[PDB]
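A short worksheet on the structure shown next.
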Amino acid sequence: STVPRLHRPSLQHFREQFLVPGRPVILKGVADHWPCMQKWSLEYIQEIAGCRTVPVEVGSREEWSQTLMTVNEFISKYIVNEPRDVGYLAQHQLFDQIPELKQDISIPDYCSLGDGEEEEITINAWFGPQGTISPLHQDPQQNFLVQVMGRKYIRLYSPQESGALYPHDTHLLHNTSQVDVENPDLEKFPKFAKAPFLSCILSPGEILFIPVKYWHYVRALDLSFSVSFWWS
Ligand SMILES: COc1ccc(CNc2cnc(C(=O)O)cc2C(=O)O)cc1
Ligand SMILES: [Mn+2]
């Protein structure tokens, strides 16, 4: 079934029906008027950030590596010029690096329902072409994933389903599923087929609440820019 969409729910409604129980929801009417929604084109990003160095993941989390290049180089090589490989400006605190871009976003008011300090909220950029794919994984904090450019297909599995997701057994990867969500090996991972899940296509202006430790899988359907807020 699908992730519910709610227009600007009250803090109490979000707290009681989603945050405390740990249920995903898409928040509408919250980020849809942030300046990033109209301002962030490739041209604007090049103007404000083009000369800055960013980490770039090449390949798939299959070979995989991490390199460094300017935002201009990343756009030229992995977005516009028939890219030879998938490259992803992933999980980077771009707004600490470039404060002028921080003016174009806000911290969702709902974060103030957490027990942590606003100063400790981690804001990550996720800027990449169509076709970037995460592994199915879980994170140790709450998350508001804000979609700015393009759309993402997202699949969500409750932590109650962890047994059917076959986490890696190394300590380093125990938060990551061994399963390819969209083409699972059911001969090796048979419990995966009957694990229930939620899914959605997250579109610009929408915020997906990913509860702490909820398993999530993310595939970009277009040229995409998302901003995640990791909070507690
Ligand atoms: C090289 O390819 C990848 C591909 C995907 C990834 C990780 N994917 C995500 C994880 N987490 C969040 C989140 O907000 O917690 C968002 C995304 C996302 O892609 O939007 C890393 C490298
Ligand atoms: Mn994540």
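Count begins at 1; order follows the chain as displayed.
Cβ atoms here come from the backbone N, Cα and C positions, even for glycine.
What Swiss-Prot records for this protein:
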type	residues	note
BINDING	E57, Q91, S134	protein binding site
BINDING	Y88, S134, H137, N143, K152, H216, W230	2-oxoglutarate binding site
BINDING	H137, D139, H216	Fe cation binding site
DOMAIN	87-232	domain 'JmjC'
MUTAGEN	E57 to A (Swiss-Prot position 238)	Loss of L-arginyl 3-hydroxylase activity toward RPS6
MUTAGEN	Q91 to A (Swiss-Prot position 275)	Loss of L-arginyl 3-hydroxylase activity toward RPS6. Loss of peptidase activity toward methylated histones
MUTAGEN	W126 to A (Swiss-Prot position 310)	Loss of L-arginyl 3-hydroxylase activity toward RPS6
MUTAGEN	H137 to A (Swiss-Prot position 321)	Loss of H3K36me2 demethylase activity
MUTAGEN	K152 to E (Swiss-Prot position 336)	Loss of peptidase activity toward methylated histones
MUTAGEN	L172 to A (Swiss-Prot position 356)	Reduces L-arginyl 3-hydroxylase activity toward RPS6 substrate
MUTAGEN	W230 to A (Swiss-Prot position 414)	Reduces L-arginyl 3-hydroxylase activity toward RPS6
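Features recorded in Swiss-Prot, as mapped to the structure shown.
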{"residue": "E57", "record": "mutagenesis position", "CB count, 10 Å": "19"}
{"residue": "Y88", "record": "2-oxoglutarate binding site", "CB count, 10 Å": "25"}
{"residue": "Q91", "record": "mutagenesis position", "CB count, 10 Å": "14"}
{"residue": "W126", "record": "mutagenesis position", "CB count, 10 Å": "24"}
{"residue": "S134", "record": "protein binding site", "CB count, 10 Å": "21"}
{"residue": "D139", "record": "Fe cation binding site", "CB count, 10 Å": "16"}
{"residue": "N143", "record": "2-oxoglutarate binding site", "CB count, 10 Å": "21"}
{"residue": "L172", "record": "mutagenesis position", "CB count, 10 Å": "7"}
{"residue": "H216", "record": "2-oxoglutarate binding site", "CB count, 10 Å": "23"}
{"residue": "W230", "record": "mutagenesis position", "CB count, 10 Å": "21"}
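Taken residue by residue with DSSP, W126 (mutagenesis position) is part of a strand. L172 (mutagenesis position) and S134 (protein binding site) are 16 Å apart (CA-CA, integer value).
The recorded positions near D139 (Fe cation binding site), taking a 10 angstroms Cα-Cα threshold over the set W126, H216, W230, are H216, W230. Among the mutagenesis positions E57, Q91, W126, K152, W230, not one has a Cα within 10 Å of the Cα of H137 (mutagenesis position).
Chain tracing stops at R61 and picks up again at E62, leaving 3 residues unmodelled; the C-alpha atoms of these two are 7 Å apart.
Close to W126 (mutagenesis position), meaning Cα to Cα within 10 A, are the following recorded positions out of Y88, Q91, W230: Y88, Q91.
If you count neighbouring Cβ atoms within 10 Å for each of the mutagenesis positions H137, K152, the highest count belongs to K152.
Apart from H137, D139, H216, the Fe cation site neighbourhood in this chain, defined by C-beta within 8 angstroms of the site C-beta centre, holds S134, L136, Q138, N143, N175, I210, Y214, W215.
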